[PDB]
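Heads up, the thing below is written out as structure tokens.
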Amino acid sequence: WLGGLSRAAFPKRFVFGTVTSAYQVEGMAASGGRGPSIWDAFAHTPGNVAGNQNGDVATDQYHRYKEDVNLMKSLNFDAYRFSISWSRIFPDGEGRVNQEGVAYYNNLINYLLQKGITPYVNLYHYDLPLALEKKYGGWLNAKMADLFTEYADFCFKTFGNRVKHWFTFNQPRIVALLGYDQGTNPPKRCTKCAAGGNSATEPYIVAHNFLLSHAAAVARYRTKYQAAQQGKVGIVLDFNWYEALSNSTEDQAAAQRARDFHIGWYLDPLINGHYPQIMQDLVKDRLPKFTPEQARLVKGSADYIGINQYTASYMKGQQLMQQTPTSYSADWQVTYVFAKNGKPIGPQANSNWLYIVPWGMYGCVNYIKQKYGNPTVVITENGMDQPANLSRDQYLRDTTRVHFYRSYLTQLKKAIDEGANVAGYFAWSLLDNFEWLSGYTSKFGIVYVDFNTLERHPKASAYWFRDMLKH
Ligand SMILES: OC[C@H]1O[C@@H](O[C@@H]2[C@@H](O)[C@H](O)O[C@H](CO)[C@H]2O)[C@H](O)[C@@H](O)[C@@H]1O
Ligand SMILES: [Zn+2]
């Protein structure tokens, strides 16, 4: 049932935790003085989210955080990854501070420390203050570095004496892709989109600014707060594994382009101070250039790399063509493939994009180890969802999720046993929550949340964790 897994099976002092994010669990979207984010607007627009749901109440952790902390402690977790709502601190993203908001995260951090749980804090998780979107054009504007840096500065000043583990951003790739390529996330921009946009150029502008913003914030931390606070700052990048369909040159090349356009996009700048060669070759003048000083500032600017790992795909190649630019996605010139040798790569969870493929966990960790000089990596997210409409009892009986973590974790142990620098592992998610476009129709939590009463009940997987992590 534990499949031989336990704390003894991982390096001494390895960190185990669970994850949530502000908008997804806090609730009190329009109270305690909080200002609206782009997701509030988006979520309140009919047709944007399943069943027209939003995060107004969510799991209402804003009121039940202490219950939740007690829960995670009794599950034997060492750490908790959560995010800070920019607009809860700065209703307008700049200027006036919301004291009540500060009070909240103060109370949360203190209670966590009081109960022996280590805070791992994200500064940003999709929730850009609406006011900044309307006034500056959001991440399309280089001015975001200043704005984000001032925001980071206040956090370091205000919680830095107790928070020692920071993350700046969360999956800037999904922002760029879904927000500016496909236009399915706020600000819903893309070539054909009603809000305007350009899927061939904007995705790259956005990513560049994320990187610059990250570097600026880390520069500020390192020059102003690090000495006294002795903290760390990393960044969270999603990485789904890409496997060559066959052993042909063509297919091997494809899988690697996919890797480079997926994770290299951000890792090459962060580790090597430049975008991947292939991207420079293919995207050309649509890819912004880093000035030498910007590159020098970007390179080395992450104390650890958070990887959000979920799934894996087969990749098929093809002769590279000279093409009219249309989209960041089309720039890869690769073909996604379903099965190999007539077998599917793995079964699917509730989410159509989530294929259960344990060995992809190993692919990713190992690849970053081999290709990037083995930097310190943290698995910042890993888990799967159940569908909506099951009975309470069916949720609590998540045998599939139990098998998911046992397998994935076994694969993580294999990569680690082979010398990979993984410092920690975080399960997404602690609670069933607001799953963006899917609203409340997708359940990722190891703890069940009844969205009528908001009661918590731990699932089998919660108990599986409690067993596996006992001291
Ligand atoms: O999917 C649940 C949580 O996952 C995280 O982003 C996901 C990516 O890791 C994955 O590659 O793609 C899916 C769908 O495109 C993303 O949701 C986020 O950190 C969480 O906010 C999200 O709920
Ligand atoms: Zn409440």
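All residue numbers given for chain A refer to Swiss-Prot; the residues shown span 34-504 in order.
Structure method, as recorded: X-ray crystallography, 2.8 Å.
A Cβ is built for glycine as well, from the same backbone N, Cα and C atoms used for every other residue.
The feature active site, nucleophile is assigned by Swiss-Prot to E414. Swiss-Prot documents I207 to V as a published mutagenesis change and attaches the note Increases KM for substrate about 5-fold. Increases kcat/Km values 9 to 24-fold depending on the substrate. Under the heading of mutagenesis, Swiss-Prot lists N218 to H and annotates it as follows: Decreases KM for substrate about 2-fold. Experimental mutagenesis is annotated in Swiss-Prot for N273 to V, with the remark: Increases KM for substrate about 5-fold. Swiss-Prot lists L470 to R among its mutagenesis entries, and the accompanying note reads: No effect on KM.
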To the nearest Å, how far is the Cα of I207 (mutagenesis position) from the Cα of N273 (mutagenesis position)?
12
C-alpha spacing of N273 (mutagenesis position) relative to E414 (active site, nucleophile), in angstrom:
12
Relative to the Cβ position of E414 (active site, nucleophile), how many further Cβ atoms are located within 10 Å?
24
Where does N218 (mutagenesis position) sit in DSSP terms: helix, strand, or coil?
coil
Less than 6 Å between Cβ and the nearest atom of ligand 1 is the rule; apply it to the recorded positions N218, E414, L470.
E414
Cβ-Cβ neighbours of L470 (mutagenesis position) (radius 10 Å):
15
What is the interatomic distance between the Cα atoms of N218 (mutagenesis position) and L470 (mutagenesis position), given in whole Å?
8
In sequence order, what residues of the same chain, 6+ apart, have a Cβ less than 8 Å from the Cβ of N273 (mutagenesis position)?
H295, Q342, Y343, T344, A345, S346, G393, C397
For each of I207, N218, count the other CB atoms within 10 A of its CB; which of these mutagenesis positions has the top count?
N218
